[PDB]
Every structure is written in structure tokens, then in C-alpha cells.
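Undergrad: There's a structure below that I have some questions on.
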Amino acid sequence: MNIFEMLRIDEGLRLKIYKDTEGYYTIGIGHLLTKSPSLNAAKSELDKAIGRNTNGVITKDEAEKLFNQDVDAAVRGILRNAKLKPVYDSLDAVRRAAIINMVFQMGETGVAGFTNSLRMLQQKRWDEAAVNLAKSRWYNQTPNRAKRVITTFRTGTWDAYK
Ligand SMILES: [Cl-]
Ligand SMILES: [Cl-]
């Protein structure tokens, strides 16, 4: 298992514009298009992102391409972030995947906002961090996915995904 297969399980794959759990226009593997309510604003962003007139539909290859950019940007954002970098640096490879997953879903700002949990992860207090991570809107809104990520942090194995 690796970051790519992990996120592909959590986000799924859709070739036509859809609405995410929050109601925002998305496509492919969890690629947010816009928070705007306009389907037209969404198609416009889509065509801008792909470099062609898509009419709201893309191919598997195009979806995978957006996905490769997004994971890359996720990793680079963590490494540039003064709050995240130290945490990331301190973790083992499995747990690094867990924080990349959070960033991909909620953005760097969001994760950087989990101050207490980040401090607990850095100190390697696994059980305590898992408990604090669960007291969040994130956990309440997408409990099945949050549980998987949390278990990954608690155990340091890919069990939740097997
Ligand atoms: Cl883009
Ligand atoms: Cl969920």
C-alpha cells in the first residue's frame, strides 16, 4: 500500500463533475474544482485545469494526471509549511502518508490548525493523539474516512486499509 492507493480508496474515481461530501464541484480523484455554486464556474475551472474543452467529462488518464499533481503539491506544501514540516520530519513512512491524506482533504491551513494533535503526534503519543483528532468537525462529518486515518496514526500500519 502507498499514498496513491490509500487516497484512491478514500476519494474514489469519477469521470464526470460531481458534488463532494460538502456539496462542492469535484472531478476525478477528489480534485476540488470550485466552491462556487455555479456548474458553469465548475466547467470553466475544469477546462482550465485540463487544457481542453471538456464539457464536464474527462478520461482516466486525465484524472490520474490531476491526481499526480495534487499529491505532489500536497507533499511540497507540507515541506514548506513551518508548522507541518517538523511533524512530517519526525514521523515514520506510514504515518507520513496519514498526514499527506489529511492535507489532501482539508488543505494545509486546515491541518496546521490541529495544533494539539500535531504536538501529540510529534511526541509520539499515539493513543492520545487519536483521541484528540476525533474531537473535530472532520471526524463528525466523514467518520469512516477519519477512523481509517486515525487508526493509521495510532498503529503505524496499513491495517485500516486492508
Ligand atoms: Cl489545477
Ligand atoms: Cl466517511
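From the backbone N, Cα and C atoms, a Cβ is placed for every residue, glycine too.
Pulled these features from Swiss-Prot for this protein:
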ACT_SITE  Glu11  active site, proton donor/acceptor
ACT_SITE  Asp20  active site, proton donor/acceptor
BINDING   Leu32, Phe104, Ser117, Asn132  substrate binding site
MUTAGEN   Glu11 to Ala, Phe, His, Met or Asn  Complete loss of enzymatic activity
MUTAGEN   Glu11 to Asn  Loss of 84% of enzymatic activity
MUTAGEN   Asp20 to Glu or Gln  Loss of 99% of enzymatic activity
MUTAGEN   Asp20 to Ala, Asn, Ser or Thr  Complete loss of enzymatic activity
MUTAGEN   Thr26 to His  Facilitates transglycosylation more effectively than hydrolysis; covalently bound substrate
MUTAGEN   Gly30 to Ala  Almost complete loss of enzymatic activity
MUTAGEN   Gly30 to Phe  Almost complete loss of enzymatic activity. The enzyme is destabilized by 1.5 kcal/mol
MUTAGEN   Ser117 to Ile  500-fold decrease in enzymatic activity
MUTAGEN   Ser117 to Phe  10-fold decrease in enzymatic activity
MUTAGEN   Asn132 to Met or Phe  2-fold decrease in enzymatic activity
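Can you tell me where each of these features sits in this structure?
TA: The Cβ of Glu11 (mutagenesis position) has 20 neighbouring Cβ atoms from other residues within 10 Å, across all protein chains displayed. In the three-state DSSP scheme, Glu11 (mutagenesis position) falls into the helix class.
The local packing around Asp20 (mutagenesis position), expressed as other Cβ atoms within 10 Å of its Cβ over all shown chains, amounts to 16. Under the three-state DSSP scheme, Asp20 (mutagenesis position) falls in the coil class.
Annotation note: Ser117 (mutagenesis position) sits in a helical segment as assigned by DSSP. Taking a C-beta cut-off of under 8 Å and a sequence gap of six or more, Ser117 (mutagenesis position) has these contacts in its own chain: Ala129, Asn132, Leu133.
For the recorded site, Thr26 (mutagenesis position), the DSSP three-state label reads strand. Sequence-distant neighbours of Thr26 (mutagenesis position) (same chain, 6+ residues apart, CB-CB distance under 8 A): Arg14, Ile17, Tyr18, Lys19, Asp20, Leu32, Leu33.
The Cβ of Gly30 (mutagenesis position) has 19 other Cβ atoms within 10 Å, all protein chains considered.
The secondary structure of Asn132 (mutagenesis position), as reduced to three states from DSSP, is helical.
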Undergrad: If you count the other Cβ atoms within 10 Å of each Cβ, which of the recorded positions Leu32, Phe104, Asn132 comes out on top?
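TA: Result for the most crowded candidate: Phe104.
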Undergrad: Where the record says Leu32, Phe104, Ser117, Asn132 bind substrate, what is the longest distance in Å from one Cα to another among those residues?
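TA: Between the most distant Cα atoms of the substrate site, 27 Å.
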Undergrad: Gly30 (mutagenesis position) to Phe104 (substrate binding site): how many Å between their Cα atoms?
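TA: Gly30 (mutagenesis position) and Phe104 (substrate binding site) have their Cα atoms 9 Å apart.
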Undergrad: Which whole-number value in Å describes the distance between the Cα atoms of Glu11 (mutagenesis position) and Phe104 (substrate binding site)?
TA: 10
